[PDB]
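Working notes for the structure below.
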Amino acid sequence: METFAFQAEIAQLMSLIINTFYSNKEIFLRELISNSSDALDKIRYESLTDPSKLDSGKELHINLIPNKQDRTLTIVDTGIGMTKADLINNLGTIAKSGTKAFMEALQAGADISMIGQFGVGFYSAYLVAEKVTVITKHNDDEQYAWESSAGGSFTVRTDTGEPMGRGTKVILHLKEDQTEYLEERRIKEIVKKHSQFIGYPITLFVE
Ligand SMILES: O=C(N[C@@H]1c2ccccc2-c2c(-c3nc4cc(F)ccc4[nH]3)cccc21)c1ccnc2[nH]ccc12
C-alpha cells in the first residue's frame, strides 16, 4: 500500500463537500452512474475498432449493490476501468482543473448539484460516504484499489480481491445518518428521477 497527498485545491474541495450544509445529497448516485455510463461508452467505442477490447468481458452493465451489514452501497460497472497512472497521475490533473473551475463557479453562486459539469462529480460520493474505495481493472493494467477517507491523503495498492475482468467498483462506506441509500425503495426512486435514460442496464440488487 502506497500513500499519496492530495494537492491543496482538491483537499479544500473534499472538505467543502464534507462540511457544507446541503440537504440534496441524493445527487451523488446520478453522478456516479453518469461516470459509469461514460466509462461504458469509452470501452464500447474502442471495441468498435478493436473487438478484442471486450475479451475481458462482453457485458456492458451497471449494478447497484447495497449491504446493510457492512453499511456500504457499491456501484459496479464493466466500463473501461482505470490504470495505476490514471489513479495517481491522470485523474489528479483532471481533479485539479475541475476543482478550480467548480470552486470559482461556487463563489459566483453555482450549486453543489452542478459538480458533474466540472468533471469532479466523483467527489459528490463524500456527501454520503465517510470512506470511498475504488476497485478497478483496465485492459492495459492490473487490478488496483484506490481509497480515501479524506483527511488529505489517499492510498493505492494492487487488489487481491475477486478478479473483475474489466471495470470499476465504487464502494461507498456510508456515514451513519445516510443509511436511507441502502433501502430498495430509496435507490429505485433516485435512479428513476435522475438516471432513467442511461443506455446500459442498471440492476438494483436487493438483500
Ligand atoms: O469516477 C471515476 N474516476 C474518479 C475520478 C474522476 C475525476 C477526478 C478524479 C477521479 C478519481 C481518482 C483520483 N482523484 C485524484 C485526486 C488527486 F489529487 C490525485 C489523484 C487522484 N485520483 C481516483 C479514483 C477514482 C476517480 C471513474 C473513472 C472510470 N470509470 C468509472 N466508473 C465509475 C466511476 C469511474
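Chain A uses Swiss-Prot numbers throughout; the residues present, in order, are 17-223.
Going by what the header records, the deposited coordinates were determined by X-ray crystallography, 1.9 Å.
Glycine is treated like the rest: Cβ placed from N, Cα and C.
Among the mutagenesis experiments that Swiss-Prot reports, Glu47 to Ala is described with the note: Strong ATP-binding. Strong interaction with HSF1, HIF1A, ERBB2, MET, KEAP1 and RHOBTB2. No effect on interaction with TSC1. All protein chains shown were included, and the count of other CB atoms within 10 Å of the CB of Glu47 (mutagenesis position) stands at 21.
Swiss-Prot documents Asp93 to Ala as a published mutagenesis change and attaches the note Impaired ATP-binding. Strong interaction with HIF1A, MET, KEAP1 and RHOBTB2. Loss of interaction with HSF1 and ERBB2. Los of interaction with TSC1. Under a cutoff of 8 A between CB atoms, and with a sequence separation of 6+ in the same chain, the neighbours of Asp93 (mutagenesis position) are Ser52, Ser53, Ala55, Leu56, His77, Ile78, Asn79, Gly183, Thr184, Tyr216.
According to Swiss-Prot, the mutagenesis experiment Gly97 to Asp carries the annotation: Abolishes ATPase activity. Contacts of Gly97 (mutagenesis position) defined by a Cβ separation under 8 A and a same-chain sequence distance of 6+ are given as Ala55, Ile59, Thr152, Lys153, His154, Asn155, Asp157, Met180, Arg182, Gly183, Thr184, in order along the sequence.
Look at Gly97 (mutagenesis position): DSSP puts it in coil.
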